[PDB]
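Written below as C-alpha cells is the structure these notes are about.
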Amino acid sequence: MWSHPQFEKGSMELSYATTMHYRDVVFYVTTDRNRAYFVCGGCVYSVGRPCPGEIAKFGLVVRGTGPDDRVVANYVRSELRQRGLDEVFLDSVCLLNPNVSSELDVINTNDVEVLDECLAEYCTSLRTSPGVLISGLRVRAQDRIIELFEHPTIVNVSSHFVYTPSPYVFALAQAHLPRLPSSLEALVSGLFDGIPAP
C-alpha cells in the first residue's frame with residue numbers, strides 16, 4: 001500500500017445539504033439555503049441569496065515558482081490578454097484551452113486540461129508535451145461535501161504519467177467577487193426563486 005499523496009497537503013471543503021438542477025448547472029445548496037455552490041473549470045463558485053447576493057470562488061490558484069514571486073500567475077494573465085480575455089484560479093487557466101471560449105463552456109467540469117506546454121512546464125517543473133490534465137476537485141455526494149485539494153493530480157494527456165506538482169506553484173484560495181464572470185450571470189438568475197428561504 002501507499003499513503004495517498006493528496007493527504008500530505010490540505011484541502012478546502014464546502015459542505016451542503018441538497019442538490020438542485022437549474023439552467024444546466026448542478027447547484028449544491030447549504031443547509032440554511034444562504035449559499036448555492038456550483039462547479040466551473042475545476043473550481044467552485046458560491047452564490048448567496050439576494051437580500052445582489054454575495055459571490056465568491058474557491059479553488060486552486062497558480063502563483064510563483066518560489067514563495068515570493070508570481071511568474072506563473074503572470075504568465076497566465078499575459079496569455080489571457082493576448083486571447084482578448086486578481087488571483088489566477090484554475091477556471092481562468094481553462095480559458096487558455098482552444099476548445100474553451102468562456103467560463104460557460106466548463107460548467108460542472110471538475111478537471112482542467114492544459115495544452116500550453118510552457119504552463120504545463122511551470123506546473124510540473126519538467127518538459128511536458130502535449131499537455132496535462134489537472135484534477136483538484138471531487139464531489140463527495142454521500143458526505144455532501146465538495147472537496148478541493150491543495151495537491152492536484154496532474155496527468156499527461158497522452159502518456160498518462162503522473163507529475164508531482166511543482167512546489168509553491170499551487171495554493172488553495174478563496175476570493176470574494178463583486179460579480180460573476182459575465183458568461184455565468186444568466187445561469188443564476190431566478191435561482192433562489194425555487195429555493196425556500198432561511
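The first residue you see is number 1, and the count goes up from there.
The backbone N, Cα and C atoms fix where each Cβ goes, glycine too.
Quoted from Swiss-Prot for the published natural variant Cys51 to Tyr (Swiss-Prot position 40): In strain: Nonneuroinvasive mutant HF10.
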Chain break of 3 residues - Cα distance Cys51 to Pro52 (Å, rounded to integer): 7
Through-space Cα separation in Å, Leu85-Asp86, 8-residue segment unmodelled: 13
Intrachain C-beta neighbours of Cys51 (variant position), sequence separation six or more, cut-off 8 angstroms: none
